[PDB]
2 protein chains.
Amino acid sequence: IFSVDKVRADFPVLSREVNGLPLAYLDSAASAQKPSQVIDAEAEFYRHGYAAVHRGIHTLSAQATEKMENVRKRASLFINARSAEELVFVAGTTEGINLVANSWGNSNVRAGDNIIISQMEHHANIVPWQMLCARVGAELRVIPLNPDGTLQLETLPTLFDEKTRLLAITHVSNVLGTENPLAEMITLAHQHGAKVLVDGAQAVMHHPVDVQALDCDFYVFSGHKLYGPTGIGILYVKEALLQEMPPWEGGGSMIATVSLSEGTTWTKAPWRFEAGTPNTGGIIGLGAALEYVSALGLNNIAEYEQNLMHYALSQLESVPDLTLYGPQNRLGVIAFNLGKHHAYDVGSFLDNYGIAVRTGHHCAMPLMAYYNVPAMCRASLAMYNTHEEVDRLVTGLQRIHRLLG
Amino acid sequence: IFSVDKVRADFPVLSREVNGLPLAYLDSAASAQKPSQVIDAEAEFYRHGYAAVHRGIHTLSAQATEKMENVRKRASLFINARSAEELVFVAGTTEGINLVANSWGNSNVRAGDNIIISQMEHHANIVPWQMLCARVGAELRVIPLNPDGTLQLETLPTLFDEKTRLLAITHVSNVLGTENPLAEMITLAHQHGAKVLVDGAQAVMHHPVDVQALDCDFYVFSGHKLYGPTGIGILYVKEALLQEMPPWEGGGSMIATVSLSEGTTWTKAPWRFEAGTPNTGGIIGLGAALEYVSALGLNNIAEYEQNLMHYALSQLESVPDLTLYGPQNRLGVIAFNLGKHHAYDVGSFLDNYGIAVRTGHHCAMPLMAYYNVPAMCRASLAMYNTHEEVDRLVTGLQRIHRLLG
């Protein structure tokens, strides 16, 4: 079992005070706080082992290179990839999707083809595909939403045809907390010879993830949502696909040879896609974040977050004129609006109480438009949040309503 | 004046022991060690102020956004840009050059045009241009080298014609320590209506840099060479050029609006080129690194490094069969080979003595080929290195020669 008080003791920011009051950080879906184990693993590397990492001959550089490749191995096990060499280090989910969209997309999506996304996608999983369709003259198709925040799976037969090259789909919605039936959708997409890219940015911190069981072709996520440092993410690609993809960024450490008269040749893949000095510090911290989460147990995290969410949804029933968006089995986030008040104002009052929620469109304008609102509030309920923080949120919404209604 | 002992006291790695002996780190040109002020500024941010930075309504996110934009302002002053909004945050010099090569290059270099580089360029300032020339059908032209490691400036009239769109040139060579006459070359390139991108990765830590005086159109460099964290760099672009460039990576925080039926529109520039969550931690550390360097004074650093280099070059005269590459006024690095011994072996012995140098091709194979060697050794002489470390290097080369000759 799980001791939230012991967990919270690892997170130095949680004792912070905001606006003179004790912080209730309910915005982990935008970015997560980090434990000391993560912060200090990075600092300790800079303090005692720092060096360039391009298998330098001297000791510090040789040892730094090995730490980085160990983190790649650890990450591959975390998501149950077959091979470490199926993981590419990227700046985050966003860079990973752009890398796929340019490297794989440009040599596999021709004029007259189509790509499928869903209407709940984060902008990171829309814009790169809009750009690709514009480059090659293909069509972007959209799986629409039901009112409860789930996909209209019955439209798939009209969207999938033999010219469908790619399904790009979110694992868990950053707004609705909907979890999509990836395994079945992937089976369907493969029947048509389409690849599937899964945006897993909101999944990998809530429960185990197994890319072999999913059979997805690409999977991406971000360190900083996984209680880890900024500037680092993971792109996973099936080995057979990755060995075929051409390079995207060019430069050092991704070449085999550079000639000004005979041209340049590329190195093997995963390193073919990592040009220049990596974010070695972030890679170290990411490794520590994976160890920390693994040590708690993703199934113990899932069980605690489930209880916290069930508690919050029941307590929120006592808020007048509250509107919720999404299914009842949501993971992680609660999206809502309060009566007719604009989300911007609700969030400002909540901030004035020391409660940090996110307001706005959440990098999901098509989702906002489907619900015919311009913005929502979103409270994140993460592994280090408490029943008392849920109570502060409920009281807050009540006072905001009494005062502004 | 300058106290190297006081400086060294800020760098916790410098007291490390390698192979049982006290480390002499002479590989700063590959990556620099970081002071406590930099390491702790990052850790302190994670410990007390961490949040997502997309001008969130709540306090931590609002304050984080302001810290990041202050670092952008500080960086713009460090290089004397006219405006903070002329700086783009990138993963490093390599990403910055690829960003220019795709965003500006694709809409300004047409089939039949030419681009000019030099023969001493780092791969980061070659491969992206090779890729661009292949995409659009243009020609890559090369300024050749003199034996002393300087550019053959007399060939410029045969390389610059009216179809020359871009000069991409290094400020200071990462191998030879040659400093190129940028101001005059830029004047010439502008006479033909060509833009100039300057690779400044090896310049910004050795002396003041003034992009207004240079009048370069693009300037790039890396945090981790500037005593700062990994995963962060700066791309500077003249405002009038930058306002015209289309986006490269697509996603959140670089859009103005996203529509699945009316398409997507972009935000203003610098933010148009920063998709997804930035490396907020690295940006904080970069700011601290700039403050640290500014506090020492780049002119005091330049003067101390000059003396250290003059001392090393004189002491190295007493090494038999030493071959040096580059001009006598080199900044920062000494490239050499020892008699007929392969650089790999020289570096291994030096590492066994606790002296960290870099051996190999230094991401400059065309440079290696001009000198008809496969590899070199390179010792970096940075602001925190000492006469005694120079003496250890000289003795080492001598013993390596006696033992292996």
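Chain A is numbered as in Swiss-Prot, which gives 2-406 for the residues shown.
This deposition comes from X-ray crystallography, 2.5 Å.
Cβ atoms are placed via backbone N, Cα and C, with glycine included.
For the mutagenesis result A:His55 to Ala, the note given in Swiss-Prot is No effect. DSSP assigns A:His55 (mutagenesis position) to coil, not to a helix or a strand. Taking the Cβ of A:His55 (mutagenesis position) as reference, residues of its chain lying under 8 Å away and at least six apart in sequence are, in sequence order, A:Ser62, A:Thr66, A:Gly253, A:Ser254, A:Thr278.
What Swiss-Prot says about the mutagenesis result for A:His123 to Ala is this: Loss of function; possibly due to destabilization of PLP in the active site. On its own chain, A:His123 (mutagenesis position) has A:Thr171, A:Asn175, A:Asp200, A:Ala202, A:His363, A:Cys364, A:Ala365 as residues at least 6 apart in sequence with a Cβ closer than 8 Å to its own Cβ.
The note that Swiss-Prot attaches to the published mutagenesis A:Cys364 to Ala is: Abolishes activity towards L-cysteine but not towards selenocysteine. The secondary structure of A:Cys364 (mutagenesis position), as reduced to three states from DSSP, is coil rather than helix or strand.
As annotated by Swiss-Prot, active site, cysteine persulfide intermediate applies to A:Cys364. Every protein chain considered, the tally of other Cβ atoms within 10 Å of the Cβ of A:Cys364 (mutagenesis position) stands at 24.
Under its mutagenesis entries, Swiss-Prot includes A:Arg379 to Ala with the note: Loss of function. The Cβ of A:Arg379 (mutagenesis position) lies under 8 Å from the Cβ of A:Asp28, A:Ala30, A:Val176, A:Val334, A:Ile335, A:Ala336, A:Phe337, A:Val358, A:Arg359, A:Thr360, A:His363, each of these being in the same chain and 6 or more residues away along the sequence. In the three-state DSSP assignment, the secondary structure recorded for A:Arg379 (mutagenesis position) is strand.
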In the three-state DSSP scheme, A:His123 (mutagenesis position) belongs to coil
Listed mutagenesis positions A:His123, A:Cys364, A:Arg379 screened against chain B; CB under 8 A survivors are A:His123, A:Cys364
